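What follows is a single structure, written as structure tokens, with notes after it.
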Amino acid sequence: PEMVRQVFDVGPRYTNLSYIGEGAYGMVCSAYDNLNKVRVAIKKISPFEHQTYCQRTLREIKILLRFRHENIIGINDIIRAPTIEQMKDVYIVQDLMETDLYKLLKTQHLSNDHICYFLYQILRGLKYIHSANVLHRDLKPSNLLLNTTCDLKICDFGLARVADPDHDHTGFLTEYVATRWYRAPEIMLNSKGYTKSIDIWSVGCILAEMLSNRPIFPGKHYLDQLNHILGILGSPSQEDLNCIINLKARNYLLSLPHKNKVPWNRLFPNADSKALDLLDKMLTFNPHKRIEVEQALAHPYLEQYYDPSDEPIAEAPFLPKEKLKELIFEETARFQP
Ligand SMILES: C#CCOC[C@H]1O[C@@H](n2cnc3c(N)ncnc32)[C@H](O)[C@@H]1O
């Protein structure tokens, strides 16, 4: 069995391995697909020793196998042992992508043309996800893969859920898992993140980051995240406060000194004015006034690309660690032998 840096037990179909980077649950390599005569990406996942790892693994596999969209990464193949007792790892094979938006923003200035194209592809993929009544819940630059000609594909649905807006309300300072800098303000106030507006906020943060190569709200701890957001948007209006019925949440906002909005064109003086109009509508404080994905696609900033007949939707809407391993075994059976 081939070894890298750790057994990489993917033969014989896949050979000529090359380390790419560490992942949540193991190694990511490129490898030559001796069947399709192309290099692919392979992710080694060793999750069976922790329930939370098994949850994220089953979610990714189940959703990505059901989804088929040009802007969403596919699963080409899954490698594991023939029996549950012998299965200690799972290998997910995907198209090989050159980079991701996180690594790209580290070193590359984006032209306005690239920003517009990236944002269109993000929203086009998100239209399909939301059409299936699914929330991604962890959109951020490192979960946006790019190939050598700047085709973009959303990946990592490990925290994704079915939308559940009737159960979205919670108390003030409720704990949350998804990446801090991309959390909507209502997560810190009264929301579990069970509605589609949680994803639009993240896309808004991603657009701001594309405009300046710096995360717009780099909060350093839970509550600091909310105070970063308020420092740019300014104090919420009386109407937006009155939508927050929870008293601990509302009284915290009331306790803060008045802060004025920072104009987007001051924060991003080189930005296209239409880009900043859309940014404003995505980074709206009140989640019920925040723009939806299909409205965002129809915004003048994206008029070069907008074609709703070429922006498809899904055909239909979409635990102990021992038990999750069983379901992972069964979900991956279609790729055997
Ligand atoms: C798991 C995980 C996240 O970090 C994974 C490393 O794998 C990378 N990566 C993940 N999927 C692919 C992929 N499909 N093609 C190329 N590189 C990839 C990611 O950009 C990073 O370099």
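Here Swiss-Prot sets the residue numbers for chain A, with the shown residues being 9-13, 15-327, 336-354 in order.
Header entry for method reads X-ray crystallography, 1.9 Å.
Including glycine, each Cβ sits where the backbone N, Cα and C put it.
The annotation domain 'Protein kinase' is assigned in Swiss-Prot to 23-311 on the grounds of sequence analysis.
Taking a C-beta cut-off of under 8 angstroms and a sequence separation of 6 or more, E31 (ATP binding site) has the following same-chain neighbours: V37. Feature annotation from Swiss-Prot assigns ATP binding site to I29, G30, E31, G32, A33, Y34, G35, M36, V37, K52; the stated evidence is experimental evidence.
Spatially close to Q117 (mutagenesis position) yet at least six residues away along the chain is no residue at all, judged by Cβ distances under 8 angstroms. Per Swiss-Prot, mutagenesis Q117 to A is noted as: Reduced affinity for DCC. Strongly reduced affinity for DCC; when associated with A-123.
Record note (Swiss-Prot) on the mutagenesis of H123 to A: Reduced affinity for DCC. Strongly reduced affinity for DCC; when associated with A-117. In sequence order, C159 constitute the residues six or more apart from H123 (mutagenesis position) in its chain with CB-CB distances below 8 Å. In the three-state DSSP scheme, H123 (mutagenesis position) is classed as helix.
Its own atom aside, the Cβ of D147 (active site, proton acceptor) has 22 Cβ atoms within 10 angstroms in the protein chains shown. Taken from Swiss-Prot, the feature active site, proton acceptor covers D147.
Around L155 (mutagenesis position), the C-beta neighbours below 8 angstroms that are at least 6 residues distant in the chain are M106, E107, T108, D109, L110, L113, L161, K162. In the three-state DSSP reading, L155 (mutagenesis position) counts as strand. Under its mutagenesis entries, Swiss-Prot includes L155 to A with the note: Reduced affinity for DCC.
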*Whole-number Å value of the largest CA-CA distance among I29, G30, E31, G32, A33, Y34, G35, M36, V37, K52, listed as ATP-binding*: 14
*asked:* Return the count of C-beta atoms lying within 10 angstroms of the C-beta of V37 (ATP binding site), excluding that atom itself.
replied: 17
_What is the set of residues, excluding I29, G30, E31, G32, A33, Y34, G35, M36, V37, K52, whose C-beta falls within 8 angstroms of the centroid of the C-beta atoms at the ATP site?_
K53, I54
*Which whole-number value in Å describes the distance between the Cα atoms of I29 (ATP binding site) and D147 (active site, proton acceptor)?*
22
*asked:* Return only the integer: C-alpha distance in Å from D147 (active site, proton acceptor) to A33 (ATP binding site).
replied: 14
*asked:* Just to be sure I understand the packing, how many Cβ atoms besides its own are within 10 Å of the Cβ of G35 (ATP binding site)?
replied: 17
*asked:* Please list the recorded positions from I29, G35, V37, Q117, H123, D147 whose Cβ falls under 6 Å of any atom in ligand 1.
replied: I29, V37
